[PDB]
Amino acid sequence: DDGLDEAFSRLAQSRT
Amino acid sequence: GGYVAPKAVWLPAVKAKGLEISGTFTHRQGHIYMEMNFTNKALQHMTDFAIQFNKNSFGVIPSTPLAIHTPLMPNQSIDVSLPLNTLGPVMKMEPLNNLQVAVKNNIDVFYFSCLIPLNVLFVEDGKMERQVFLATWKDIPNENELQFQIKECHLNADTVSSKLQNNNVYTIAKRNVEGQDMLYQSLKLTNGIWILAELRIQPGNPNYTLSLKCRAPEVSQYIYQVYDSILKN
């Protein structure tokens, strides 16, 4: 919808 | 509704010439209340009740005088619902959520303290816009991040999000990464402070990992305490 799901997935990836 | 702790004795009758006060705090639709039970264990009636709060970290103060028309007789117990607001005088307290109180009747004045659970200070308009969340999480210094273990919680992500939303902690995004659920959450206090959270849930671990970012990181431990209470209850 707002397109931001990919940015949240990248944020999550960066912290695992 | 939101989480409400069971009433605890704040003023025991042994310390207050027969007056016992038990209490808790509620917050329904933004209205904060101190919900108390006053019991007269003594042999004389009690009248002329009033209450005062000392200045405190979040400026909590009663909205009205105490609601008590008639004498509280020996062995009688009454329920008292005291509306509060956060427009009062501010002084930093230790612990941060400590509230000093004076209650008087016709016999004496009695001073006591109690702890305000921080969740009753979570406002309804605490859902951060997504773009703003990403920018704020990046912008808040990484040295402000504090992590906590929520131990022996095994609720699934959907249940966690629902319980938290009922307490004005909003889930902004949920991602699954390397087989782990990552919940990105926001909440806002009555004094304008935002707290951002990442909650990590795995198959395997018994404990969830809560990471909190806040520009005033002193509040983070108190947020953890109430996360833990909400999810355990």
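Here chain B follows Swiss-Prot, giving residues 705-937 in order.
Per deposition record, X-ray crystallography, 1.6 Å.
Yeah, the Cβs are placed from backbone N, Cα and C, and that goes for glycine too.
Taken straight from Swiss-Prot:
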- B:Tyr815 to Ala: Strongly reduces interaction with SNAP91, EPS15, AMPH and BIN1 and clathrin heavy chain (MUTAGEN)
- B:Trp841 to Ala: Abolishes interaction with LDLRAP1 and ARRB1. Greatly reduces DENND1B-binding (MUTAGEN)
- B:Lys842 to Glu: Strongly reduces interaction with ARRB1 (MUTAGEN)
- B:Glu849 to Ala: Strongly reduces interaction with LDLRAP1, ARRB1 and EPN1. No effect on DENND1B-binding (MUTAGEN)
- B:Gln851 to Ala: Strongly reduces interaction with ARRB1 (MUTAGEN)
- B:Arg879 to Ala: No effect on interaction with ARRB1 (MUTAGEN)
- B:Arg879 to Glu: Strongly reduces interaction with EPN1. Reduces interaction with SNAP91 and clathrin. No effect on EPS15 binding (MUTAGEN)
- B:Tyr888 to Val: Strongly reduces interaction with SNAP91, EPN1 and clathrin. No effect on EPS15 binding. Abolishes interaction with ARRB1 and with DENND1B (MUTAGEN)
- B:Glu902 to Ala: Strongly reduces interaction with LDLRAP1 and ARRB1. No effect on DENND1B-binding (MUTAGEN)
- B:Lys917 to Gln: Strongly reduces interaction with LDLRAP1. SNAP91 and clathrin. Reduces interaction with EPN1. No effect on EPS15 binding (MUTAGEN)
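Looking only at the mutagenesis positions B:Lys842, B:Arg879, B:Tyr888, B:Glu902, the one with its C-alpha closest to B:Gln851 (mutagenesis position) is B:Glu902. A distance below 8 A between C-beta atoms marks B:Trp841, B:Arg879, B:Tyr888 as the mutagenesis positions from B:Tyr815, B:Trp841, B:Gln851, B:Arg879, B:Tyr888 lying next to chain A. Around the Cβ of B:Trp841 (mutagenesis position), the number of neighbouring Cβ atoms within 10 Å comes to 21. Around the Cβ of B:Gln851 (mutagenesis position), a 10 Å sphere holds 12 further Cβ atoms from the protein chains shown.
For the mutagenesis positions given as B:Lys842, B:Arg879, B:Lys917, the lowest number of other CB atoms within 10 Å of the residue's CB is seen at B:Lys842.
The Cα of B:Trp841 (mutagenesis position) lies closest to that of B:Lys917, out of the mutagenesis positions B:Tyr815, B:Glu849, B:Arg879, B:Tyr888, B:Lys917. Using a 10 Å Cα-Cα cut-off from B:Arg879 (mutagenesis position), the mutagenesis positions that qualify among B:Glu849, B:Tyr888, B:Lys917 are B:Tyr888. Cα distances from B:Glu902 (mutagenesis position) to the mutagenesis positions B:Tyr815, B:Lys842, B:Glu849, B:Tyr888, B:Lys917 are smallest for B:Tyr888.
Among the mutagenesis positions B:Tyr815, B:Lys842, B:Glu849, B:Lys917, none has a Cα sitting within 10 Å of the Cα of B:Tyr888 (mutagenesis position). Cβ neighbour count for B:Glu849 (mutagenesis position): 17 (other Cβ atoms within 10 Å of its Cβ, all protein chains included).
Comparing local CB density within 10 A for the mutagenesis positions B:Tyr815, B:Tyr888, the maximum falls on B:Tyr888. All protein chains considered, the CB of B:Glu902 (mutagenesis position) has 21 other CB atoms within 10 Å. Inclusion criterion for the mutagenesis positions B:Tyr815, B:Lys842, B:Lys917: a C-alpha placed within 10 angstroms of the C-alpha of B:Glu849 (mutagenesis position); this criterion is met by B:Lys917.
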